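Participant: Here's a structure for you.
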Amino acid sequence: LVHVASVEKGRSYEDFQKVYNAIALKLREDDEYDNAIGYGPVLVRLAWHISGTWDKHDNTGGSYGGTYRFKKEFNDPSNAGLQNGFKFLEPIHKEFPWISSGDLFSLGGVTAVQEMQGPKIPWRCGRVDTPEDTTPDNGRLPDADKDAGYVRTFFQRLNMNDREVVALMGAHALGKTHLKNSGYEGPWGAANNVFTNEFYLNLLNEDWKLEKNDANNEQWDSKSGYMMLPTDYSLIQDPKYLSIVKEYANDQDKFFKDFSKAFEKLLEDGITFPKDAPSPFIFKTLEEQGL
Ligand code: HEM
């Protein structure tokens, strides 16, 4: 399987910037969502989920084909709760109907990070919608009740090394778990809709208590009212993971740079970009445009 990226006929950067600005204006406006957390977090998660189905072995899955749009994928249990991000994006697509799906889902993730004060994430257009039959089967997304070994193994299928995994994970500073969706309940920290290294700090600074929740699953609870999934916790149990955690706990810039790089890679997995494809775009935030 080869997935060549193909630019939406006749579109340029300015075309993309507009889709970006629309998402952003919308994020700004719909701030009541999930108790005033806003849709940032969920869009970030969505871009990760349409992208995490990839399989470096056979090149199936990944962001390319925008298959989330199909029932099989859309209804994946691991996907519970993502429908709200989709719904957020729907009208945007209606306004900009020539954008491919995979392009839109993934751009929402970039927009979300950047508008939530994260680092700039270069992004590339060119994703093409594929047929319903290219929809990966459910079961490719990772479980949360596991450990570092599982985590390592898992991310390996997506070609991510330890450093990439710890970087990516710091996105857990955003949003929160919801019982009805995954069987976990609680936020990982305090500034849940602003992008910072908070995740590492909490994991290193709080006094976590293992407990079972109402769904009868285990989670690490903190006095401050925070939580950590077993997979989150596993990062301090592993020697290799732990020192990277420490590093991010100490240097938010390092964290941002590594995150940026890992995130793009994650969203660009499985796609082939011809030599004549345009360079990646770096979008301006609203604020940079004075809007
Ligand atoms: C070990 C791998 C992963 C595990 C098992 C996992 C598990 C989870 C779970 C259980 C949820 C909460 C769902 C809910 O009840 O609404 C969650 C939410 C979240 N995930 Fe992860 N995750 C992992 C990887 C990632 C990564 C790589 C990213 C992005 C880079 C991501 C970004 C987020 C975001 C921002 C949310 C909050 C969503 C919201 O507030 O609705 N997670 N993840």
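We number chain A the way Swiss-Prot does; in order, the residues shown are 71-361.
Per the header of the entry, the method used was X-ray crystallography, 2.2 Å.
Placed from the backbone N, Cα and C atoms, the Cβ positions cover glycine too.
Grabbed the feature section from Swiss-Prot, which reads as follows:
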- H119: active site, proton acceptor (ACT_SITE)
- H242: heme b binding site (BINDING)
- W258 to F: Substantially diminished activity (MUTAGEN)
- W258: active site, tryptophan radical intermediate (ACT_SITE)
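Show me how these features fit into the structure around them.
Facilitator: DSSP classifies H119 (active site, proton acceptor) as helix under the three-state reduction. Remark: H119 (active site, proton acceptor) has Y138, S148, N149, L152, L211 as non-local neighbours, by Cβ distance under 8 Å and separation of at least 6 in sequence.
Residues within less than 8 Å, Cβ to Cβ, of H242 (heme b binding site) and separated from it by at least 6 positions along the same chain comprise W258, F269, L299, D302. Secondary structure at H242 (heme b binding site), taken from DSSP and collapsed to helix, strand or coil, is helix.
In three-state terms derived from DSSP, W258 (mutagenesis position) belongs to neither a helical nor a strand segment and is classed as coil.
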Participant: Just how many other Cβ atoms lie inside 10 Å of the Cβ on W258 (mutagenesis position)?
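Facilitator: So the number of other Cβ atoms within 10 Å of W258 (mutagenesis position) is 23.
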